[PDB]
Amino acid sequence: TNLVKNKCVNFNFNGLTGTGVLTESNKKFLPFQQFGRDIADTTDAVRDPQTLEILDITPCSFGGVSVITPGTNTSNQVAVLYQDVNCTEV
Amino acid sequence: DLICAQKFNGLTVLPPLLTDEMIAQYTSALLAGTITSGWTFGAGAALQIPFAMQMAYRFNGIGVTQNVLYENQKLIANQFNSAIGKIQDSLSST
Ligand SMILES: *[C@@H]1O[C@H](CO)[C@@H](O)[C@H](O)[C@H]1NC(C)=O
(Lines of atoms letter the chains of each structure in order from A and count residues from 1; the text may use other names and numbers.)
(Lines give C-alpha, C1' and ligand atoms only; values in the text may rest on other atoms or scores of the structure.)
Protein backbone atom coordinates (compact mmCIF):
# COMPACT_ATOMS: atom_id res chain seq x y z
CA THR A 1 0.00 0.00 0.00
CA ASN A 2 1.26 3.52 -0.84
CA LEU A 3 3.61 4.78 1.91
CA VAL A 4 2.52 7.80 4.06
CA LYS A 5 5.09 10.56 4.90
CA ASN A 6 4.72 13.20 7.70
CA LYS A 7 1.29 11.91 8.78
CA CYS A 8 0.17 9.56 11.54
CA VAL A 9 -0.31 6.15 9.97
CA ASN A 10 -0.77 2.61 11.05
CA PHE A 11 1.76 0.54 9.17
CA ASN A 12 3.27 -2.81 8.34
CA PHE A 13 6.76 -3.26 6.88
CA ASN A 14 7.78 -6.82 6.03
CA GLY A 15 5.43 -8.01 8.76
CA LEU A 16 6.83 -5.56 11.29
CA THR A 17 3.83 -3.64 12.60
CA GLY A 18 3.33 -0.53 14.66
CA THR A 19 1.97 2.99 14.51
CA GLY A 20 4.06 6.08 14.03
CA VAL A 21 4.99 9.11 11.97
CA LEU A 22 7.20 8.04 9.09
CA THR A 23 9.80 10.57 7.96
CA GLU A 24 12.96 10.81 5.92
CA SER A 25 15.99 10.08 8.07
CA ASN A 26 19.74 10.25 7.52
CA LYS A 27 20.85 7.41 9.80
CA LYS A 28 22.81 5.00 7.66
CA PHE A 29 22.14 1.23 7.63
CA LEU A 30 24.61 -1.49 6.52
CA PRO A 31 23.13 -3.37 3.48
CA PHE A 32 21.87 -6.59 5.09
CA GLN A 33 20.12 -4.88 7.99
CA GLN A 34 16.40 -4.42 8.44
CA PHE A 35 15.35 -2.53 11.56
CA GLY A 36 16.88 0.19 13.52
CA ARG A 37 16.33 0.29 17.26
CA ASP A 38 16.70 2.68 20.17
CA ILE A 39 18.03 2.22 23.70
CA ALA A 40 14.62 1.05 24.90
CA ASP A 41 14.19 -1.88 22.45
CA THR A 42 11.50 0.09 20.65
CA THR A 43 11.46 -0.01 16.86
CA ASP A 44 12.93 3.41 16.10
CA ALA A 45 13.81 3.39 12.40
CA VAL A 46 12.92 1.07 9.54
CA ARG A 47 13.97 0.79 5.93
CA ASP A 48 11.35 0.81 3.21
CA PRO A 49 11.68 -2.60 1.44
CA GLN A 50 10.55 -1.54 -2.10
CA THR A 51 12.61 1.71 -2.25
CA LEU A 52 15.50 1.50 0.16
CA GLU A 53 15.26 4.53 2.41
CA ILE A 54 15.78 5.12 6.10
CA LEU A 55 12.42 5.91 7.66
CA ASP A 56 12.11 7.05 11.24
CA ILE A 57 9.21 5.90 13.36
CA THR A 58 7.90 8.45 15.84
CA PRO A 59 4.54 7.34 17.25
CA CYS A 60 1.96 10.07 17.01
CA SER A 61 2.34 12.73 19.65
CA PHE A 62 0.24 12.66 22.79
CA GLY A 63 0.13 14.52 26.06
CA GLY A 64 -1.90 15.36 29.10
CA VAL A 65 -4.72 17.78 28.59
CA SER A 66 -4.53 20.45 31.27
CA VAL A 67 -7.57 22.60 31.93
CA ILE A 68 -6.34 25.97 33.14
CA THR A 69 -9.08 27.80 34.95
CA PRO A 70 -9.56 30.52 37.51
CA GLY A 71 -11.99 29.40 40.19
CA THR A 72 -15.34 28.40 38.78
CA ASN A 73 -16.35 31.14 41.20
CA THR A 74 -14.98 33.93 39.02
CA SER A 75 -15.69 32.45 35.60
CA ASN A 76 -16.85 29.53 33.50
CA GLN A 77 -14.09 30.21 30.99
CA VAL A 78 -11.22 27.76 30.62
CA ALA A 79 -7.97 27.83 28.68
CA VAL A 80 -6.87 24.35 27.70
CA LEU A 81 -3.20 23.42 27.54
CA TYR A 82 -2.30 20.48 25.35
CA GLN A 83 1.05 19.44 26.78
CA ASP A 84 4.04 18.72 24.58
CA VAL A 85 2.60 18.93 21.04
CA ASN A 86 3.26 21.09 17.98
CA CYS A 87 0.11 23.12 17.42
CA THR A 88 -1.51 21.31 14.52
CA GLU A 89 -3.18 18.15 15.81
CA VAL A 90 -5.75 20.24 17.63
CA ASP B 1 17.71 8.21 23.13
CA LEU B 2 15.87 8.69 26.45
CA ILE B 3 14.44 11.82 24.72
CA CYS B 4 11.40 10.13 23.03
CA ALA B 5 11.78 6.36 23.70
CA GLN B 6 10.27 6.70 27.16
CA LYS B 7 7.82 9.14 25.59
CA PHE B 8 6.67 6.33 23.31
CA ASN B 9 4.83 4.31 25.93
CA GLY B 10 3.40 7.09 28.07
CA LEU B 11 6.49 7.88 30.11
CA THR B 12 6.52 11.66 30.00
CA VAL B 13 9.02 14.18 31.30
CA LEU B 14 7.20 17.30 32.31
CA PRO B 15 9.09 20.58 32.15
CA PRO B 16 10.21 21.93 35.52
CA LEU B 17 8.08 24.96 36.33
CA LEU B 18 11.16 27.17 36.61
CA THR B 19 13.39 27.39 33.57
CA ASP B 20 17.12 27.25 34.20
CA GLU B 21 17.39 30.88 33.16
CA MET B 22 15.03 31.75 35.99
CA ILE B 23 16.99 29.68 38.49
CA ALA B 24 19.98 31.74 37.43
CA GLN B 25 18.08 34.93 38.20
CA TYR B 26 17.31 33.85 41.75
CA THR B 27 20.87 32.73 42.37
CA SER B 28 21.79 36.09 40.92
CA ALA B 29 19.47 37.90 43.32
CA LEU B 30 20.52 35.91 46.38
CA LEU B 31 24.08 36.51 45.28
CA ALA B 32 23.44 40.15 44.42
CA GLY B 33 21.95 40.92 47.82
CA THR B 34 24.54 38.89 49.70
CA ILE B 35 27.31 40.99 48.19
CA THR B 36 25.82 44.46 48.45
CA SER B 37 23.28 44.24 51.26
CA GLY B 38 24.98 41.89 53.69
CA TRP B 39 22.61 39.51 55.42
CA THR B 40 19.83 42.03 56.02
CA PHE B 41 17.97 41.31 52.79
CA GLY B 42 16.68 38.06 54.27
CA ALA B 43 15.20 39.93 57.24
CA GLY B 44 13.49 42.65 55.25
CA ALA B 45 14.38 45.42 52.84
CA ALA B 46 17.96 45.04 51.68
CA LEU B 47 20.39 47.53 53.20
CA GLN B 48 23.34 48.61 51.10
CA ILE B 49 26.51 48.28 53.14
CA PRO B 50 30.15 48.52 52.03
CA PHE B 51 31.26 44.99 51.32
CA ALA B 52 34.52 45.49 53.20
CA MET B 53 32.39 46.66 56.11
CA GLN B 54 30.29 43.55 55.71
CA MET B 55 33.28 41.29 56.25
CA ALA B 56 34.10 43.15 59.44
CA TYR B 57 30.88 41.77 60.86
CA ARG B 58 31.32 38.25 59.56
CA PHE B 59 34.60 38.18 61.47
CA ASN B 60 32.87 39.36 64.63
CA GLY B 61 30.52 36.47 63.99
CA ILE B 62 33.37 33.98 64.25
CA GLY B 63 35.09 35.82 67.08
CA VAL B 64 37.91 37.43 65.10
CA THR B 65 37.92 41.12 65.93
CA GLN B 66 37.29 43.28 62.89
CA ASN B 67 40.65 45.03 63.23
CA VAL B 68 42.11 41.91 61.59
CA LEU B 69 40.28 42.51 58.25
CA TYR B 70 40.81 46.32 58.10
CA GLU B 71 44.53 45.54 58.35
CA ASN B 72 44.72 42.32 56.32
CA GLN B 73 42.19 43.33 53.65
CA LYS B 74 44.61 43.23 50.71
CA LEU B 75 45.92 39.84 51.77
CA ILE B 76 42.43 38.47 52.36
CA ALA B 77 41.51 39.74 48.91
CA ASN B 78 44.14 37.61 47.18
CA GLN B 79 43.44 34.53 49.29
CA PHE B 80 39.80 34.86 48.33
CA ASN B 81 40.40 35.35 44.61
CA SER B 82 43.06 32.65 44.36
CA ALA B 83 40.64 30.40 46.20
CA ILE B 84 37.88 31.10 43.69
CA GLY B 85 40.20 30.25 40.82
CA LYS B 86 40.91 26.74 42.05
CA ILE B 87 37.17 26.14 42.30
CA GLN B 88 37.13 26.24 38.51
CA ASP B 89 39.73 23.52 38.12
CA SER B 90 38.30 21.55 41.04
CA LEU B 91 35.22 21.31 38.84
CA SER B 92 37.01 21.61 35.51
CA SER B 93 39.57 18.83 35.94
CA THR B 94 37.45 16.23 37.78
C1 LIG C 1 4.46 24.37 15.76
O2 LIG C 1 3.35 24.88 15.03
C3 LIG C 1 3.41 26.29 14.86
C4 LIG C 1 2.18 26.75 14.08
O5 LIG C 1 1.01 26.49 14.86
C6 LIG C 1 4.69 26.69 14.13
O7 LIG C 1 4.76 28.11 14.02
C8 LIG C 1 5.91 26.18 14.89
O9 LIG C 1 7.10 26.48 14.16
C10 LIG C 1 5.79 24.68 15.08
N11 LIG C 1 6.91 24.19 15.87
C12 LIG C 1 7.43 22.99 15.67
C13 LIG C 1 7.98 22.31 16.89
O14 LIG C 1 7.47 22.47 14.57
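Throughout, chain A uses Swiss-Prot numbering, with the displayed residues spanning 531-620 in order.
If you check the header, you will see the structure was determined by electron microscopy, 3.7 Å.
Cβ from N, Cα, C; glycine included.
These features come from Swiss-Prot:
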type	residues	note
VARIANT	A:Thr547 to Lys	In strain: Omicron/BA.1
VARIANT	A:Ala570 to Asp	In strain: Alpha/B.1.1.7
VARIANT	A:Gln613 to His	In strain: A23.1
MUTAGEN	A:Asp614 to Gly	Increase of pseudotyped VSV particle production ex vivo. Increase of viral load in hamster upper respiratory tract. Produces more infectious particles when cultured in primary human epithelial cells; increases replication and transmissibility in hamsters and ferrets
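Structure with Swiss-Prot features highlighted.
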| residue | record | DSSP (3 states) |
| --- | --- | --- |
| A:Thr547 | variant position | strand |
| A:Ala570 | variant position | coil |
| A:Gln613 | variant position | coil |
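For the variant positions given as A:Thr547, A:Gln613, the lowest number of other CB atoms within 10 Å of the residue's CB is seen at A:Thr547.
Among the recorded positions A:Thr547, A:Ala570, A:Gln613, A:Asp614, the ones with a Cβ under 8 Å from a Cβ of chain B are A:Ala570, A:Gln613, A:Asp614. For the pair A:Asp614 (mutagenesis position) and A:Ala570 (variant position), the C-alpha distance works out to 21 angstrom. Reported as a whole number, the C-alpha separation between A:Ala570 (variant position) and A:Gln613 (variant position) equals 23 Å.
All protein chains considered, the CB of A:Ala570 (variant position) has 15 other CB atoms within 10 Å. Around A:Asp614 (mutagenesis position), a 10 Å sphere centred on its CB holds 14 further CB atoms from the protein chains shown. Of the recorded residues, A:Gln613 (variant position) and A:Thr547 (variant position) place their C-alpha atoms 27 Å from one another.
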